[PDB]
2 protein chains.
Amino acid sequence: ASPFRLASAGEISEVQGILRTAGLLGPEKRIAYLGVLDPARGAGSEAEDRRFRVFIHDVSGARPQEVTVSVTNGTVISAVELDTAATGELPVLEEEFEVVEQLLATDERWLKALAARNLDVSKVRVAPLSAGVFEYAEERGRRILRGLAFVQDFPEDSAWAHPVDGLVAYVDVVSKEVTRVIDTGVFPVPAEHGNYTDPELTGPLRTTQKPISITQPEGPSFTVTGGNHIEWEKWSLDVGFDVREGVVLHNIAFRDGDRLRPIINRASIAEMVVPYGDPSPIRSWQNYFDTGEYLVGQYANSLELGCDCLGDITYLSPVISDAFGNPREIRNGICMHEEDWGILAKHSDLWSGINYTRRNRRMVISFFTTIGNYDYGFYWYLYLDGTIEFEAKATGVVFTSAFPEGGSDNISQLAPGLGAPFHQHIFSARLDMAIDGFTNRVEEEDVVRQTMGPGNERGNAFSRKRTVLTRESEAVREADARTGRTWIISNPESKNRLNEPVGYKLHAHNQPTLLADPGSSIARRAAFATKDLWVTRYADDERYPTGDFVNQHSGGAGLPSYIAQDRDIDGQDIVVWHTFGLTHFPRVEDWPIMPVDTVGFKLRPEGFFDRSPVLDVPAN
Amino acid sequence: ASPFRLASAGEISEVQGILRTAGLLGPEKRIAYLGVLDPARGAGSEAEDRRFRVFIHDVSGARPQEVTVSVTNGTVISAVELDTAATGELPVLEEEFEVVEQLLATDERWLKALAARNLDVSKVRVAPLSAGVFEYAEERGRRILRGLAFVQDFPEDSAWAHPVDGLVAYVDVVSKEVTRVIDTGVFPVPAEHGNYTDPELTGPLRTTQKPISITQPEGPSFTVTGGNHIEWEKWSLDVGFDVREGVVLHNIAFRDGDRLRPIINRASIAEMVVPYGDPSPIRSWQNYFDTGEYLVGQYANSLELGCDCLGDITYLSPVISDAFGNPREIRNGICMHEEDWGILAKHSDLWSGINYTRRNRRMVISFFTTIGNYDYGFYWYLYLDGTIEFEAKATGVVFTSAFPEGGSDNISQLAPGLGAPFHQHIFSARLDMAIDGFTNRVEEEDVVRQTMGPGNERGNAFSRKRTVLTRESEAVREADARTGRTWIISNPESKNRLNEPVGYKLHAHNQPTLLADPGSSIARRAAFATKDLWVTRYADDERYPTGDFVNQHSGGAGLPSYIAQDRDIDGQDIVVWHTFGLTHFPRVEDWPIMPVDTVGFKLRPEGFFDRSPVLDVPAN
Ligand SMILES: [Cu+2]
Ligand SMILES: [Cu+2]
């Protein structure tokens, strides 16, 4: 049907068959990443050509390959061998995560470290984390995972309450060798448990909460058609899913009268980085690229009706590939429902005697993921008035360490002896703009304060200014909350009835960006996180702000290299990349399990419609 | 019962009697403001003294008086004469607002101005706005109102669509004279209507919205006792109401196990300024002090179930006094209910096999107000995890002007010939802090970036710094979104189990503050709006950031004067004043009736509890 429909089990199996038939997927090959490609720029030449991109890992050490297949034609479009020491390693595989603990359990220098702390190796859990790129020259070209230990006193015990500081091990997951075990010194292992399900900790459960029922007697107001095509209160779009990005939104458009007007071609969280600010050698290399290195969509939870979703929910169950190319469905991995959102508009007019009130509502498209200790909720919102919003919810268990005796400037104390290294959770929203079509431009709008004097005698006047970002060289911008800075994306050839280019304004939260030193490995690898907004000229191969292969990949790829092309963005097919994140100084209230904290952004129409789009909302 | 209970109809009647009997309530006397005083510090002699403060205006020109009466002892505790030219004028009375259109209709200059524009005087609505204090010497001591005209073509017509630019009148509401009429020139009167209820405009109402039913089969989880005492999910507070301030929250506390721990003594929106940034002499004096000059609680709406408030709602009907001392009930003027707020906390642990999720919820306490063209929703939220939040929702109809030919740097176009002057809506939340009691302190917390080098060789470290505001001359702070600036209120004599002073962190939205030139009259009269956070030593006569008599007061009246005392705030009974607002450059979608836009702030526990205060919430 629509070329934006979700990949089916059938197409996944066909990609396997096609790869096999071509000699690309033998018994030593593993699919590190498989995802469907978006229809190319230029419309549908005729029937759809469903292509799938695949990253093929070789467990015997042979160079991996990037291959694009056409499930439609049953062909292999291309297949290049990769020089990983140059362009980067493939995403870490599940089977390689499970390798770290077992290998360390028989290494004598690990065992020696545990014995020095009187720890039973059978109770030491290891958090296998991406290695990143530092001064370990022997690592270049190898697939390394670093391990941090946590004690789990019993089966239902939360190991995070018992971090083993002073110890870290590096493991080559292909050759299956422990390359290094570093023991900086012993630290007491925090003794208090963080078992949030233990009645001794929780105490008697509250009997005070009365139920709140959210029903929809006639069902929801949105329609799901062709599997993933949604239509709700004038909004139109396709809900896609990628194992790396999670939920992706395609063809976001609004039905303004008789015209379906495009707003956003593609919207996704293209990268997610979690950098740690503890300078201890045990953790100073700690930086997760949850989207790039781990593939967040892969870890999506199965949303259950009642627990994760209240009201009339419509679930989608995306299909992804396992490491062998077989289809694996994520049951109820995508949650869809509409919710009441208070008052939309209101006015009691004295002169006319007319009292008016209208209710607001938003369409919610979300999914939840679990990456080790953290759990993240990704929410896209569509509002009656044309506003588009994204919200990320961070929860789970805080990553722990020992709390230093003499206190710390980079770690906070959660319990006695228990510490929590400072860190950030920074996201990158890739917004492939289509404001009334692809001819778009971006302007940075700052509030302008005026001096009291001629033409402003009472000194009360204030204005606003807009600077067009013409070339990619000048499209890397920072926030300025003080002057109310925003960025408007307009179509300089689609004007409203008042003869002004139609547009949408981006409202950022103005949270701190990447804090690490500019010369740091993380500043280079996650250069996108150092600025709030980037604008590029669309290019089908520029998909992630960090590049295609983030795992153990140095700088040299991603936004900084795309931008260097210095293309024309003034009234062109453009893409907006917005950096937004949380700076977390853990607090006692975050222990033993953290309450949801949130971050996001939104876009509101700015002269897009000829008047309010909600004049037709029923009184109801 | 409680000394915090809402004023009774009987107490208002009693204040009236007491005033009458003391000869304070003569034929020419009007009650411009009446409100119950809250119990003073201590309350030792558990002896109630229900006092009421009143501002009495004299219609015949005599000096007004501030009177405090005791309803419990039927006494007139105080009665002072006010030198308004010195201390500012009393709030504007309802009867004086009406008077403006009437007196102008029989004025020759006025009628002459209308005749030149061919406007039928009986169709010309006049907006009576505060005068403020400008170059008009003959205004000092006099109660002046300024009128801007809007044509109302028919009874049910929205006059806002037809501003009459180039014209403005000044009126002495006491001597009832039109002191001046200014006609700077004729401007076409926008002809298009903005009747959002008219089917020619709305078009056929949409039939796509399905109902969303929010019920509570067992009633809500909160209990209202003593008329206004709320107990909900460990929270405890008293919902007060003031004609000037609106909903006021008293004794906000949290039951941490055995102790009911105080957090905030008194929370209220102490002022609301709406400055316009159009340098046109027709409007360059326009600044509404919605709380100070017009009294927000006075124009509260009766919240209609299903329309304004959806779900299981509990209403409170506060009682105010009319201009003659008679009690007037604001039926359903306060809306109360609890609502689902998505996920509170969640974690799927691989090592333990325990999957955990909890639903969050918030207690909503709100009221809605209409001030001429705008409508504002004031919401206070209490969350399960101890977070307190306030949110202001702005709707209504934008104040209009003519859009000048050639455009404008200070006005935007909403329709053909219809302009919308740029303006801000800036609020002042007065937070009388009581973190575990009155001994409080405030620190400004900035994120701290570190340079790569010794002790931070990988350049990944980042810390935070806190500066304690010791004296009031150091307690006037500005935002810095870039360094993640927040402000923490702690009790230095109350430590949590990790031995750190308990606290609450204030998270501002960091919107722009007052834009007017520093030397402007508005900058002086609304100096509070020029900075984000103010901390002052508590004093029972320091209630408003603009002072007690904002109407036509010259400048520097409140916050700047209080702060001038330079008292000790390091570990004292303190009050935090947070300035926050919207900077509005109206857009085409704000016309004919604007969709809700919002601002707010929130405070989160910062090491207040010894661990997560929500471990006892059930799974449900
Ligand atoms: Cu965090
Ligand atoms: Cu406004």
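Shown for chain A, in order and in Swiss-Prot numbering: 9-628.
Using the three backbone atoms N, Cα and C, a Cβ is placed for every residue, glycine included.
In the three-state DSSP assignment, the secondary structure recorded for A:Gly305 (substrate binding site) is helix. The substrate binding site annotation in Swiss-Prot covers A:296-307, A:379-384.
Less than 8 angstroms from the CB of A:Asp298 (active site, proton acceptor) sit A:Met280, A:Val281, A:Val282, A:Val304, A:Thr377, A:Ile379, A:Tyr384, each of them six or more residues away in the same chain. The active site, proton acceptor annotation in Swiss-Prot covers A:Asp298.
Recorded in Swiss-Prot as a mutagenesis result, A:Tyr382 to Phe carries the remark: Loss of activity. Taken residue by residue with DSSP, A:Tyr382 (mutagenesis position) is part of a strand. Around A:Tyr382 (mutagenesis position), taking its Cβ as the centre, 19 other Cβ atoms fall within 10 Å, counting all chains.
Residues or ranges marked as active site, schiff-base intermediate with substrate in Swiss-Prot: A:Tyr382.
Taken from Swiss-Prot, the feature Cu cation binding site applies to A:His431, A:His433, A:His592. In sequence order, A:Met280, A:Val282, A:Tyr382, A:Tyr384, A:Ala400, A:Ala402, A:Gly589, A:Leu590, A:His592, A:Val607 constitute the residues six or more apart from A:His433 (Cu cation binding site) in its chain with CB-CB distances below 8 Å. Annotation note: A:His433 (Cu cation binding site) sits in a strand segment as assigned by DSSP.
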Out of A:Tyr296, A:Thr299, A:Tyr302, A:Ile379, A:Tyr382, which recorded positions lie by ligand 1, with a C-beta less than 6 Å from some atom of it?
none
Find, among the binding-site residues listed as A:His431, A:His592, the one whose Cβ has the highest number of other Cβ atoms within 10 Å in the structure shown.
A:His431
Take the Cβ of A:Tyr296 (substrate binding site) and count every other Cβ within 10 Å, whichever protein chain it belongs to.
22
Cβ within 8 angstroms of the Cβ centroid of A:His431, A:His433, A:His592: which residues besides those meet this for the Cu cation site?
A:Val282, A:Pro283, A:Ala402, A:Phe430, A:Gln432, A:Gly589, A:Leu590, A:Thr591
From binding-site residues A:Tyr296, A:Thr299, A:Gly305, the one whose Cα lies nearest A:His431 (Cu cation binding site):
A:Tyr296
In the three-state scheme derived from DSSP, which category covers A:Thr299 (substrate binding site)?
coil
Look at the binding-site residues A:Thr299, A:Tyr302, A:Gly305, A:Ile379 and tell me which residue has the greatest number of other C-beta atoms within 10 angstroms of its C-beta.
A:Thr299
